[PDB]
Amino acid sequence: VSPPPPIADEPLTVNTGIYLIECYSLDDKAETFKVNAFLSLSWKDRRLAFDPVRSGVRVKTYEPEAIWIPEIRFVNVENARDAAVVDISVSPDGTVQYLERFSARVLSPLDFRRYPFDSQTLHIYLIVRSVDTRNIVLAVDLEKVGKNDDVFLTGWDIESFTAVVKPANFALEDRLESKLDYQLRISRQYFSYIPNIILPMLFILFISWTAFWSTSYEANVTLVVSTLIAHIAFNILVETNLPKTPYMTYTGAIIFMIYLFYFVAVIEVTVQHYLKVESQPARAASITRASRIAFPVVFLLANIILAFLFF
Amino acid sequence: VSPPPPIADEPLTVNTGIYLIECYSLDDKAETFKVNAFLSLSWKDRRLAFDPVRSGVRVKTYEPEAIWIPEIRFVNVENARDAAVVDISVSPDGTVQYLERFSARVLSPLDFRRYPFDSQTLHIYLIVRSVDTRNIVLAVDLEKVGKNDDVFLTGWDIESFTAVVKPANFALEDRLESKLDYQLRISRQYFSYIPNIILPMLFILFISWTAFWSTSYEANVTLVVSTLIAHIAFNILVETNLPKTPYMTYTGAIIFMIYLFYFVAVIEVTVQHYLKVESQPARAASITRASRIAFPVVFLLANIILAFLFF
Amino acid sequence: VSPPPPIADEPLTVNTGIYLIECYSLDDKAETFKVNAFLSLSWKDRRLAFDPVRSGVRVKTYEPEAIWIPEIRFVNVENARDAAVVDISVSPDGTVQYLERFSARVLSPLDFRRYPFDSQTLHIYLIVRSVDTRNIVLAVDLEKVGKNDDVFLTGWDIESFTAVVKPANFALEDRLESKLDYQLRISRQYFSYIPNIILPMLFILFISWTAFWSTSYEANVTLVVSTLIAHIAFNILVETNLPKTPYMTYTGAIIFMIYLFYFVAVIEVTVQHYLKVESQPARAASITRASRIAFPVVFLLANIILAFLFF
Amino acid sequence: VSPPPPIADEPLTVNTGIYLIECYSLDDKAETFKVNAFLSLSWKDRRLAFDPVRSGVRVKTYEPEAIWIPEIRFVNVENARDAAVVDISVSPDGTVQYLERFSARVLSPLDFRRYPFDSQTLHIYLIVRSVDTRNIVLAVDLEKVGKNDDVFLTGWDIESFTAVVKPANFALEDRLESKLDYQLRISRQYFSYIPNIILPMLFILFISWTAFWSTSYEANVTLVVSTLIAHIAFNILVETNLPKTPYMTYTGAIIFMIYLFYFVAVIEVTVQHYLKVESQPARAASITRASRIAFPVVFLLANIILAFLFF
Amino acid sequence: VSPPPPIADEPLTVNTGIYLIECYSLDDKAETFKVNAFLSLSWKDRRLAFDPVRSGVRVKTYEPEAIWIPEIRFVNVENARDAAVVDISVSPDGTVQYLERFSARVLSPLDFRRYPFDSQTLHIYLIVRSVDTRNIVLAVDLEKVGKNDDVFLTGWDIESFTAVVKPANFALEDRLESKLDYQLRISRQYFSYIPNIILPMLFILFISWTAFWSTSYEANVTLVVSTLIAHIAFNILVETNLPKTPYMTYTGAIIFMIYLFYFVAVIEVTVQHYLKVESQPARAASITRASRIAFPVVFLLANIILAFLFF
Ligand SMILES: [Cl-]
Ligand SMILES: [Cl-]
Ligand SMILES: [Cl-]
Ligand SMILES: [Cl-]
Ligand SMILES: [Cl-]
Ligand SMILES: [Cl-]
Ligand SMILES: [Cl-]
Ligand code: NA
Ligand code: NA
Ligand code: NA
Ligand code: NA
Ligand code: NA
Ligand code: NA
């Protein structure tokens, strides 16, 4: 079979629409998500036109094999989509209405800069390669773009599912390609991070600061070193749920900065002891008394500065 | 092939039934479960009717290819079900009795609020898209809905497998869809959580409270900090077996609250020492003596309050 | 094609046999094992009978397509078995000898009560659904049931592979089903558990008891708390290799009971110190001296009681 | 199609050859390896003989469907090999030259006794089931058995890839089976184990022995217990990269034996303290002085004994 | 179908080109990467030639089935590539222009010597087996070799994608093979390693050196042993993200060398204490004072030496 013939030198417009049924498995490390949706296609093939009076029927159904169907592919998919044709319906003028149900693992990159308070725009790119007979251009039928109300992406809030109506028409391997951008706007459910990582991490830091109300070096060493190890465990736990980024993430910055607070606490604890031993407990007392105010104040201000730079 | 013709303008009723053979792999993190069941379908096709006297036979068997079979799909499945036809049997009036054995990874969400003392309702949604010739409506043949006695879901108790008999009939992409709800009610086997997480976690907390019967700061610091680290390990272990929820789980709340008890224990231990050093061991004694009663009482009451809010 | 016709009202006997080639991947957490075997089937179809004198040949080979083959399925498989037909041979009387090689992930539950000193009976259930023409019953041809000598299940000892010769005939969805039970009896290779978990766990416990020969509270606190943390690591390591059971496992019981020994050691260590501080080291000496005998004796007796209840 | 007819009562010889292209994913825990190779087959079928003068073509190419091809299977594979036919070439005498490229997950057991200084012989077993017309026997065409120079198995050194030329001809389910043994000899690259496990493990042990030059019980308890915990982590890390063996591995033995050294160090540390407290520091000094020589000497000799028993 | 006939004794040149659409999942442990690209093939088949005047058309489109297409395979792929034909276009002279879109898991080895400051050359090898009619040779059409601008390999910087234009022509199993080398040059994004592993690891080492400003043996033992355990955790974390190499990696060397610094710190701490006890605190003071300069200086120089050897 060959593509539909042009009335004049116009390109063939394939109207598209994606309707999400099930949306799942957003892997932060892999920057992938799995989708299960309907793909609807519509184009006019005058060769398929019929008189409803003579034929009796108002619409004609065809098997994919019987007629010409545009070779529509997804750009950013991992492997070729699993698709199964639901329906092909031809109206008297020759307007074909294709429907298929597909599933694919979509590869759309993520911006972890504000993690876990981040919002993402997932992309689904539809593309079509022009044949030698005629150029094929994609379009968006907005009435056939949507999502089910039940659509839930675990740990995420689905904001919108829309399409950039004007396609990106460009040359590739000496033939015209028409690309369409379907955007799924989502925002992370940060709630769990607060009682599981953020607050536990702050509690262990504040416990390290009880060393500023203790003259026992052996006890201080235990307090600051033990809590530093729990902070290492939280750093490791966090960096497992995330990929290696060439930039600093919000949680990454806080986690990093907290190491400096542990390092300065070890210095203060060491200075206090050296001075006590050197028979200068008065000077050690001044440093310890100052640290009690300095550490919380510098921690609070540094955090205001970070939140400001990141948001 | 085309769908059966209507006697009048009535829709075609496809009677359904699911009989679970094997139920397995409930992934809490993924909110998925795997099923292996029989799917039975029954509808009347007058075109297939025959006289049992003239034909000799009481029922006629057909291969799927020979006759019209309704396109039945699952809504909340991950990928398309794996199915294999067991039997197709036609009675003299034209009543078709289809049977297939399928397997699918079903995506039904879970409510972890009362974890690990939670009960779930897993869903299996059957759907059918109406064709242009006539509208197709689903029904439940209750005699063909059930589960095998051997059906075991590891770590769960299977309560019931029933179907909501009235289908959800709605419009989707300008065609009628008939959805059916099969509900598998299950309840978690919480027993293992008690000797593996709950009791070990309480033992480490009570060990931290032996610091209220000790005047040794060095020893107390070790007791409260070491046990706090073991509590961090239990928090991490628990949050690995669960997905990130936008709400507080029962175990999540207890685990979180226990951090506050560790934090206040560090404060008491610090106060006692500061006072002892400041040559006020009498005042430190009063605080330590009070803490011995305060800590268990506040822990017990806070737990009554939590159990009340959650159950 | 239709099933063989009955001489009288007797059911059709399909003689079966499974010969294991490769047996592997026993997942304790999932309660599954993978199998790679031969499935042999034999039934008489008089329609296929021939005279060896007239036909020249002693046996006739047929392709699955050509003749009627009973639809045999596995009950407890995860997905439908992967099978490939090796041979179909018809003798002059019409006796068909079918052979196929298959692989399947079999789902047979396990009893972890005596873990890691447990023995299991893995099951492979063959089933057949009766057609309307005639009822089909399964049988065991014992000469065609066996296993290869090389068959090795990693970490397990294969005791026997036998079949329960009388099938379980029952009604299901108003049709006779003939189920057969193939039993693979295996016993765990517990050897590795001894130097990797059991002996390391006992060594850390005995190290905690060196606190009964020490008056140093700071040192005792370190001894009992540090070793308690290593016991937590062993509890976590063990519960990862096992699923969540609604009953107590042997290792689970020992692991749990050992927590009580750590808890009582913390109490003794605390009592000794309180008494020493209260200027009563004589009374603290009596308690410490008693604990040196009490702890090993109670540990040894409690273990005799547990081994008795479990074996 | 039927198998080639015999000139006399001779069996049909299928000449085989495996040429490894890619060798990868050797899973120690699963005792599996993945292979990507060429499988070449050659047999004479006089029915395919042709005159090159009359036919125009020296050799004729056929699609697998067109002619009889022996059903060659792998014994020790997990699932059926993924294969794709490269070429089928028939010479005028009827000699068929089959070529296919396949990939399979081969299940060949491993001997971890000398781990990580072990050498393995991986096996690939080719088999063929005799048909009723005539018996089929396998052979090795040594010119068509080899491996690519680029063939690299991560963490292993590939020594040789050869075939045991004489097949194992045996009876199975009353039919002759011809098995062939392809052996891939490999040896582990132990180098990484030295700076990652062996040397770190020895360093922590030697650190524990600095307790023989210390009279501080509190410090010794910390030294021996802390380093014992690091040894537990190395034991856990090692047993994760390995399956549960019914025998003692070399690393397993060293790791186990080192626990006894930690246990005896705890005893010495306890004895020294008891004696110091009992006002017998002279006797405690003798024991501590002896331990300084005893511990390294017994460790060195025990290791000579182990290396001797294992190598 | 047979291959195109030669004008003379020349081989058939198949011009190739790979254009990367999506590049993803570079597994350091497995030494694999997943690719999703276009594969373009072009060769002359005079049998397909046509007069554009007589035929009307300028180019003729064919289905893969209709004409002869060279069997092109990838050498270093794991399983056979998943491919789907985009287009086949024949020009009047008989020049075929084939295009397919494929996905494959490519197995190309990596050099971890300079990890995480390493650069790699990933390879994609195209190959073709000569038929008996005529020899097939590969070529590079440079205009049809490229990559998409969006192509992102997580944690890596894509430098270039080029092809070694001269094929490797060699004999294999008595037939000519034409291999082509496509090279993807990438360099690791080391940035994340700095705040997550390198700086945390240096902070814990510097904390261990605060023992040179402390006379408290109990505190020093805690400082050096606790920080040594955190270094063990970083060693374990690092060796999990990497495969077992028969050579020393850059991070591996630094990590190893840091163990020696911990070992010597334990010796100094032990010597200081022995001397203090032996009533020689003056000599212990000299050693401690020297260590304060020696440790940072030797650490800094040893690192200069390592960076020099590795870069
Ligand atoms: Cl696609
Ligand atoms: Cl489905
Ligand atoms: Cl099955
Ligand atoms: Cl019954
Ligand atoms: Cl019946
Ligand atoms: Cl195979
Ligand atoms: Cl390929
Ligand atoms: Na078509
Ligand atoms: Na049908
Ligand atoms: Na059949
Ligand atoms: Na064949
Ligand atoms: Na072709
Ligand atoms: Na300590």
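Here chain B follows Swiss-Prot for its numbers: 47-357, in order, are the residues you see.
Any Cβ shown, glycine's included, is placed from N, Cα and C.
Copied over from Swiss-Prot:
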MUTAGEN   B:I244 to Y  Marked gain of function, with a ten-fold shift of the proton dose-response curve towards lower concentrations
MUTAGEN   B:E264 to A  Decreases cation selectivity. Decreases the binding affinity of TEA and TBA. Nearly abolishes block by Cd(2+)
MUTAGEN   B:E264 to Q or D  Decreases binding affinity of TBA
MUTAGEN   B:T268 to A  Increases the binding affinity of TBA. Weakens block by Cd(2+)
MUTAGEN   B:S272 to A  Increases the binding affinity of TBA
MUTAGEN   B:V284 to M  Displays an increased sensitivity to propofol but not to desflurane
MUTAGEN   B:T297 to A  Marked gain of function, with a ten-fold shift of the proton dose-response curve towards lower concentrations. Also shows slower apparent rate constants for activation and deactivation. Displays an increased sensitivity to propofol but a decreased sensitivity to desflurane
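Counting only the Cα atoms, the space from B:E264 (mutagenesis position) to B:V284 (mutagenesis position) is about 30 angstrom. The mutagenesis positions shown are B:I244, B:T268, B:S272; of these, the one with its CA atom nearest the CA of B:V284 (mutagenesis position) is B:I244.
Closest in space to B:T297 (mutagenesis position), of the mutagenesis positions given as B:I244, B:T268, B:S272, is B:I244, taking the CA atom of each residue. Most Cβ neighbours within 10 Å, among the mutagenesis positions B:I244, B:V284: B:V284 holds that distinction in the structure as shown. Those mutagenesis positions from the list B:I244, B:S272, B:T297 that have a Cβ under 8 Å from chain A Cβ atoms: B:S272.
Taking 8 Å as the upper bound (exclusive) on CB-CB distance to chain C, the mutagenesis positions B:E264, B:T268, B:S272, B:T297 give B:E264, B:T268, B:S272 in sequence order. Between B:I244 (mutagenesis position) and B:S272 (mutagenesis position), the C-alpha separation comes to 18 Å. Its own atom aside, the Cβ of B:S272 (mutagenesis position) has 22 Cβ atoms within 10 angstroms in the protein chains shown.
Of all Cβ atoms in the shown protein chains, 24 besides its own fall within 10 Å of the Cβ of B:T297 (mutagenesis position). The local packing around B:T268 (mutagenesis position), expressed as other Cβ atoms within 10 Å of its Cβ over all shown chains, amounts to 24.
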